[PDB]
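**Q** Can you keep this structure in mind? I'll have questions shortly.
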Amino acid sequence: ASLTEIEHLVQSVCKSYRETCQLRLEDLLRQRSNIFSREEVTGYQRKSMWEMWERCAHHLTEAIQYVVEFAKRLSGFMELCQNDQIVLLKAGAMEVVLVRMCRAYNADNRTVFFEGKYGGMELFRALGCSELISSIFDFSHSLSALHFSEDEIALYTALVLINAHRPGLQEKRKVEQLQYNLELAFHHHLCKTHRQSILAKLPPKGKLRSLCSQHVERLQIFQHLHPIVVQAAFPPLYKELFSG
Amino acid sequence: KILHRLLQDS
Ligand SMILES: Nc1cccc2cc(O)cnc12
Ligand code: NA
């Protein structure tokens, strides 16, 4: 690939991302002072474990649906065989959502935009997965500190998805070429914008994997305690990706 | 089932 071509790829990834945002960044910033009251937080804590799990699984599924659309719009993804597309989305959808989540995280007061307002991690207490929640908050805090631009999130999440090391890929060399092209697009944009200082500050290899594994582990405990709730009221796409 | 359907939907 050449310079005009690499920049054409930068523009394309950024457009694909902006078109597949569930939440507008400006809407998330303008909602910062709309914080849940102590009474509303208490209301969330009083909810049953199953009710809170179902609400969160549904919100995650909705976020995953936008990630599926991002993949479909991503240059080179629809050219890969259906097996590889499914492999990349099954391993990467949740990882992309985890990165996208830093935009809904306010690092000034440690709050997240959830169901119309901002609330602290105490909001999720009824889930019974405090370690997982605090880790996702800490991860969101770490990305927020980097001051990620929308274009940086677009390029970085395109690379979270197009990972040639995913077990099960049939056309591995084809995914490797698409990955190298997106890596150049990413690194060229950081170089052009004087943002190469962030490379060393980006999450370590295995961190996104660790969060996804913990999510799957906590879902398996929850499923063991409430199997009918999962079977009857969890979204079909969520069960397909995380249950089995 | 679901993922296949989302990818085929044009
Ligand atoms: N960044 C985040 C971390 C944890 C939970 C969240 C819930 C949300 O609704 C939005 N962001 C979140
Ligand atoms: Na943030």
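Each residue's number is its place along the chain shown, starting with 1.
Method reported for this entry: X-ray crystallography, 2.1 Å.
The backbone N, Cα and C atoms fix where each Cβ goes, and this holds for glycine too.
Pulled these features from Swiss-Prot for this protein:
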- A:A63 to F (Swiss-Prot position 327): Completely abolishes transcriptional activity (MUTAGEN)
- A:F114 to Q (Swiss-Prot position 378): Completely abolishes transcriptional activity (MUTAGEN)
- A:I133 to N (Swiss-Prot position 397): Nearly abolishes transcriptional activity (MUTAGEN)
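For each feature listed, report its degree of burial, its nearest neighbours and the pertinent distances within the displayed model.
**A** The Cβ neighbour count for A:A63 (mutagenesis position), using a 10 Å radius and every protein chain shown, is 19.
Every protein chain considered, the tally of other Cβ atoms within 10 Å of the Cβ of A:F114 (mutagenesis position) stands at 16.
Around the Cβ of A:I133 (mutagenesis position), 20 further Cβ atoms fall within 10 Å across all displayed protein chains.
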**Q** Tell me the Cα distance separating A:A63 (mutagenesis position) from A:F114 (mutagenesis position), rounded to the nearest angstrom.
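**A** On Cα coordinates alone, these residues lie 12 Å apart.
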